[PDB]
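Enquirer: Encoded as structure tokens, here's the structure I'll be asking about.
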Amino acid sequence: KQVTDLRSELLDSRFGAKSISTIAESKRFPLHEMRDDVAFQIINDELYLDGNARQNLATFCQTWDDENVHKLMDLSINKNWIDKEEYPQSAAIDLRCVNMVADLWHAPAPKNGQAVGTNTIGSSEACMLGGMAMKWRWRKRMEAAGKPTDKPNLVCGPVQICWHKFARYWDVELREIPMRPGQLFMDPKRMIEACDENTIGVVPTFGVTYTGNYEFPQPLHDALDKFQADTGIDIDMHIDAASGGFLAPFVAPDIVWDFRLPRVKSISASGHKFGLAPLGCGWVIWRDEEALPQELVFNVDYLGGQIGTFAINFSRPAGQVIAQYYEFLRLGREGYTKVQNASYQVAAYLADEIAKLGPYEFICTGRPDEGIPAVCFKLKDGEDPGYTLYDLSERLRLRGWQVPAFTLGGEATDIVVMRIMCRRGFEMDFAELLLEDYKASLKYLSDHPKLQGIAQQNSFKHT
Amino acid sequence: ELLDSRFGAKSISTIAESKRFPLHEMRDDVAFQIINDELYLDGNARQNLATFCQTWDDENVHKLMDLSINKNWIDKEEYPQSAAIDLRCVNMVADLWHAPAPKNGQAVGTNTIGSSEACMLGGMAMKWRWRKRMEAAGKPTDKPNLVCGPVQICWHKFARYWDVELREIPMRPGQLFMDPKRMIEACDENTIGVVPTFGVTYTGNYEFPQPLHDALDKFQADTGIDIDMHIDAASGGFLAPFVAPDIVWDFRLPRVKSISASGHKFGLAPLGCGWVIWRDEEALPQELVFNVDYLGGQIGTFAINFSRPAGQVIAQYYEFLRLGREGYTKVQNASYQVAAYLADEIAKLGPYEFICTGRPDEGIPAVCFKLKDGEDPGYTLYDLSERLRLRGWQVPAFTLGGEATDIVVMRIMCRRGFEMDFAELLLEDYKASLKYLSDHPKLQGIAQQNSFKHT
Amino acid sequence: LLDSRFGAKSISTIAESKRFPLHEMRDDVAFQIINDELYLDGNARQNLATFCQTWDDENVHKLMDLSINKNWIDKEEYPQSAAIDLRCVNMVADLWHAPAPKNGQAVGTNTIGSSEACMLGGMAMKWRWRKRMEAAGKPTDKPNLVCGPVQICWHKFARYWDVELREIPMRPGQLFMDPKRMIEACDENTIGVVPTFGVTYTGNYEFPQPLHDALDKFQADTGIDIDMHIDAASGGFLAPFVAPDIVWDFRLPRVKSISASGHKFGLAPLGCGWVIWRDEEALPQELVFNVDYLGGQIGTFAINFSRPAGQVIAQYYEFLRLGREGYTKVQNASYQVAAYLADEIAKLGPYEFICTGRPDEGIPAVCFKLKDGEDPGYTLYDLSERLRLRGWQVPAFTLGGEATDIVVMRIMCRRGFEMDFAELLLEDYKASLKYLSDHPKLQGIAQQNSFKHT
Amino acid sequence: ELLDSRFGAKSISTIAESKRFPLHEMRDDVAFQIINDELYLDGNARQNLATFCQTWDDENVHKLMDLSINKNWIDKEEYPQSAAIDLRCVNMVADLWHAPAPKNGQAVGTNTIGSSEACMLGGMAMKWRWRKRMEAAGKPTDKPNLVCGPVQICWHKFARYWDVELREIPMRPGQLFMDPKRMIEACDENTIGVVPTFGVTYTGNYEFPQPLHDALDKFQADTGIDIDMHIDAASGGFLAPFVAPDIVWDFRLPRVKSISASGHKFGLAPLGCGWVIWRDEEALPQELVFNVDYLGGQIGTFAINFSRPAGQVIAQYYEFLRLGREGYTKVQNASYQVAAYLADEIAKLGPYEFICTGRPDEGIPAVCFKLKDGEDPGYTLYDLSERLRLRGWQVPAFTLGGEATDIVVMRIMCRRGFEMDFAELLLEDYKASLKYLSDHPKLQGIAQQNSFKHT
């Protein structure tokens, strides 16, 4: 016997109306119009299922929010970076940024008053551009010397994925010096071993994604000088400064990593990492006009003359440049120094406190002179404290944190590391919470020994 | 000693320093106002009739973009819903373009920042399919070529960056596009693909893939050489499927192995959104896809970029959901009505030859025209373009490439926002500009700089 | 020492967190410091344990924001807030079929939640019982309250007001207050019976009518005349809409008062509850307090005093924008989600259902246990843990009383938790099952009860 | 048919079927504007000088309140940070009030919705401590009394709702408060506690717990009866510790076992915030605390409410953080300067006798006065209160209680936002009021309704 009052169609409890599903028929282009504010609410509501990344300590990307950055981005939604005619002031702001970054990295003073360089969407585009230019300089040099150009290689260390894509996409052989116990990085000796007359260049990673440590270009530079004296082979560098390029110039200026080194022919870095810009910002600088083959530059006509671009992308919003510029303007060397120090302070504290808790061997402990604000550690060989770092990572996820555990590469294919990144916003008070969560996780694992060895999926390690 | 009248305080100049990294902090709200105030020197684009890119404003799109400022498109793990939404978009564009039903339920393809990246990906996929096919037949792979018409700059860049001989069929008077005969004359065993432009940038006319397709079938029958296509649908890819569905241009054509389009042109997305779809898994050589590790397994990506914000995807979604076929159809036809109306009206005002008149069966909502050969009305289209700027319009005048190198066209793009009432206003300023050039004959022949033509 | 957000000396909230701060700090830094730590709260969008409203409506944010300073108690300075509040009382009374008031105004009040509403109802019960014993010459020193598996607010009532709580225990095969066990616990000292019209722990209705029948028979057999307060915290904004023929409210002569939470299925934002009395006779006037103001005087029955009026105002917003028509659609949608989930979940493991999201039986909740003697190689605690890793809070906990060995999972379907979100839960549930099967060493590890109380 | 001029559509009255749950839906935005339009009829309280509750507006507070509309104070599990903030406030309020350092690191206390809930909790705890001891002695426990002065209505409610006999020492001419002598008269073995009011509602004056404390010591000396105190510091609790640190009224007195205060009065929090602190675990009977399971363990609450929003606590913390003792001292001094100034100027205008004059060592920022006995300046304070209403001011006149049922007083409350300039405007309006009453003598004696005195 009935007591209910029902309806015979699927309803939505937000809209008190027939249900609209993003999930059914999400495989065809929708047939009908729907009310705008309804489509908006539907999407806005699903977006709550994303993280906010505040407790994500795997990423390098910016995740703090400044209102002024919000407003600048919001005014710039239609400002086309590529369209100098319609947006001359965005163009001008972009050119300042290029000089500013050039200046920070010690680029030789231009003849014409403009540095050779370009904004990009990220390090990835910036690397291709650097890579391509490498390839082209090398092709010209070999052709001048009547030599075949069909077997180019590129020597590097535990590079970021962008170099694996460049090598693959541009038919360059990647001579990646493998990680091994006792030297996770591209040392002078193994570098020279991998070098020959087909080497388009060497790419040291100034802040290695996997661990946090700098590859130092100066000792590599010396080896390349000795290499030229010994063989006649003249090899240059591109520095992948994704992270370190907005760190060292502020907290460790004495590290000679940049255009101070003559062989350094170009540098890339990620504005949306330690540059402090919002997602979608990268930089690449060349030493001078000679470092950038004019064959790669496209000249387009516009009303005020014609402008030269070297870009993989074309039309795109100018807001990230505009916010980048904001960060440069509001902070300067003075403010960047303070802001990066804070992050280093955080990393260093975490390193010294985590050391107390477990049998750990450290690869990176957030020291300005060795790398980025990152903490990287593994278990001491032959030590079993009653979990793996995988298990501990999982425990930390149930407290809201994402602290990646993953394996190294090459000959260190069975070392499992934990990496913690300290970006803007993850302040001291948030690090104390992490610490408390870490201790509570250890107790839990100690009290629940059956949890050992169960977890074994690598967390996302790439950015 | 210099003061600023805004801040009632010592002057801070963006031009002083501007070449050195600044030394000192400054107050955040001052830096903000400084930059904001300088941004007023940019145009609004509302009156810029050169561009193809979205320049209208919708509060909801502003809201979604702002929500999304930190949403990392690559980071599937942290932003799984952004990821799920992207994947819906890939399926909806595939279906729009009649892609074959996928065995595993997910269409093959990707979001990109623009047509430019989407062209690079399509290009690379062409080059790899041809390479693999030739390697498997024991043949040299060092002389690849690409056959195309009056292509967008991305193809020139692709060719140079990836060492492919660009075989571009030149524009010539009468025939400002890639016709089958000249297409075939350029084709061979080293041809990695043909690239028709479904919406030629310079004119607004569609290159029709079908007759070209038939010519490739005959070419295969005659020589054994089996050449595929990638359609550059930067603009037409979000037009024809709504206002001219019977134009057979997309994955209905077997040889079409991939297609690209700009979500930030007629797809109605904000700047920073392009798409590329492949026919099926075979059309996309796995060697180009990179599999990263994350906690739910691994995802493969084919991208030139890496981290970037997910907002444009999310906005494009909003457009797809709020409009659907029915809404897109009304939205695109309204722009066609604008363009057709301007073609008609402009025609009455001087001695013009039309190349493109906003007809939906021929191209995109553009009006493209030149002065009738010989007829000298008392100005060039440069002059007219300068007059129009003084009244706030950007209506570009430029020369065609190739063998059409004497030809000076004016191109007007009709994009969302540029309604019937604004077209009327342009018409009024057009007339007033003509009146002035008549009253001031000395102006004739003075202006001679091409305006930006590429997007 | 340094802070990266402010590029300045660090100010820590955690350092001197125990003393009153000594010095001023810039207001906007103090704001950003707090705003940043609030990101560590959940948003609850994936929390399926709570009944409370967690969806967002721009109009409600505006009404609350306008109302931050409007004092609910000060009828004189906020007469319009007071008027709106009086309409609410009338409308809730009307929904629950209260006798038309002789004056024009129903006997009822807004509260902060069901907790306060309950205390008020229980106090009135206690007073009514006391008056009836005094007029009969009997002692009043050992009052008891007969109930089933009530919400904590009734244990709080019983303790704070010195009433013996005769809670009928949940048992296997009989989870609720049934008439027989209800009567076995009744006597001349029973101040009343409290059915729970939407049991917190499971989602099921305790049906007042059958209990009402037994209380009639009990008066017939013994002379002892016992009344009811219905705790309709959740059910009070469900049944009148999707199950109007369940006879649970003032249609039953013994139901002397009813309470509900506006901030559960009333759809109001946090900090809104309601209690209504049948008529003036049901509310002892000695409990009502008259305050003097310029327009005369009003009476309130409240444990709180000054507090903001926005919740009431937002509640009224929902009443006006929805009506019966709107509510019926809104609650219907929640039930459809719950029933779907129940059916789908039943296909994925060997489960026994206690609640399946059917509007004739209860609230939009799913509640289940593993079948007796059946071992799929995980416990509901385990599954709940895997679920937390995909972002959901799907609580598992034990039932009380003689059902204390019994572990259940309870899924609450509230506004915003729509069909698409439910499909995603289901994908996540499957994925969790699979992972549990691939990792059988996980079985039995997790053993902490999730928060079950609201 | 009936129309609405706002919507240009058929009229929707909120008054028509206002006694029935509405039948039908209406547009959301119309329902909002309808409600928003009615709310304009509420006062804004800025000219209301009767209330103690926050009426000023701070954007930062609005922003935190709006972020927190859904944060559940009781749900420590889902909102663990709101919880942490709450606990900090408890320790900070405990410290301010000199609570002995916690043996475990956490003070005994809780946020409440207001002083009201806080008084019940305090009242209950006194009841139980008293009960335990009398039950140890096998003594009857069915007649507990509570000894106090001119308490706020919450003590009347506590008394009634918990069957405690309220021994309120009446106000009488020259002694308007609880003194040691009359307090002691009312104490016996049934007294659960004494509640001094540290900021009397009706007058603003402090009841000083120290001389009362001495008397209780003597009482225990003389009779063996050991009586504790609960301080109702609704208003005083956030005034004295900053501007009169030397008044000993808090946990510095051994007998003070708990204290309550309103955050939303001089604590500066928005509406819906109170605090109660206990001296230590012993002052709070465990039987009153409820332990509730959750993931990270379990927490105990002593609360009358359960689910409710965390925003006011968050806002409270905001004020504690941005102000500190330094900032609070300035804020409260400011209010005192205004009260004192008004007392001084007002005494110049008529034959008044002041009960309170905004001295920080005597009471709260309030001015309280009556007409000098047997003096007739040609109006009653009721008459004056009416003239001031016509100028937008609510300045309540009401009769005192007990033996001063005869005295009519005017009381002015000076809270944050009522700055020196507004005090000047009230005075201007006060003088305008005296002038008019003078020019129209027939007004004398007409008005006779007490204004709301309670909060």
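By the numbers in Swiss-Prot, the shown part of chain D spans 12-466.
Determined via X-ray crystallography, 2.5 Å.
The backbone N, Cα and C atoms fix where each Cβ goes, and this holds for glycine too.
Pulled these from Swiss-Prot:
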type: BINDING; residues: D:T62, D:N83; note: substrate binding site
type: BINDING; residues: D:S126, D:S127, D:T212, D:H275; note: pyridoxal 5'-phosphate binding site
type: MUTAGEN; residues: D:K276 to A; note: Strongly reduces pyridoxal phosphate binding and increases stability of the polypeptide
type: MUTAGEN; residues: D:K276 to H; note: Abolishes pyridoxal phosphate binding
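Help me understand the surroundings of these features in the structure.
Expert: With a cut-off of 8 Å between CB atoms and residues at least 6 apart in sequence, the same chain places D:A56, D:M424, D:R426, D:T466 near D:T62 (substrate binding site), listed in sequence order. For the recorded site, D:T62 (substrate binding site), the DSSP three-state label reads coil.
Within 10 Å of the Cβ of D:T212 (pyridoxal 5'-phosphate binding site) there are 22 other Cβ atoms, across all protein chains. The secondary structure of D:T212 (pyridoxal 5'-phosphate binding site), as reduced to three states from DSSP, is coil rather than helix or strand.
A 10 Å cutoff on Cβ-Cβ distances gives D:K276 (mutagenesis position) a total of 30 other Cβ atoms nearby, all chains included.
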Enquirer: Between the Cα atoms of D:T212 (pyridoxal 5'-phosphate binding site) and D:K276 (mutagenesis position), what distance do you get, rounded to the nearest Å?
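Expert: Just about 12 Å between their Cα atoms.
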Enquirer: Write down the Cα-Cα distance for D:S126 (pyridoxal 5'-phosphate binding site) and D:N83 (substrate binding site), rounded and given in Å.
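Expert: Cα-Cα distance, D:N83 (substrate binding site) to D:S126 (pyridoxal 5'-phosphate binding site): 20 Å.
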Enquirer: Take the Cβ of D:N83 (substrate binding site) and count every other Cβ within 10 Å, whichever protein chain it belongs to.
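Expert: Step by step: centre on the Cβ of D:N83 (substrate binding site), count other Cβ atoms within 10 Å, giving 28.
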Enquirer: Give me the count of other Cβ atoms within 10 A of the Cβ belonging to D:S127 (pyridoxal 5'-phosphate binding site).
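Expert: Its Cβ shell of radius 10 Å holds 28 other Cβ atoms.
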Enquirer: Find, for the listed binding-site residues D:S126, D:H275, the residue with the lowest Cβ contact count at a 10 Å cut-off, counting only other Cβ atoms.
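Expert: Among the binding-site residues D:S126, D:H275, the sparsest Cβ neighbourhood within 10 Å belongs to D:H275.
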Enquirer: What whole-number distance in angstrom separates the two most remote CA atoms of the pyridoxal 5'-phosphate-binding residues D:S126, D:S127, D:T212, D:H275?
Expert: 15
Enquirer: Which binding-site residues (D:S126, D:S127, D:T212, D:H275) come close to chain C, taking a Cβ gap under 8 Å as close?
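Expert: Listed binding-site residues passing the 8 Å Cβ cut to C: D:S126, D:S127, D:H275.
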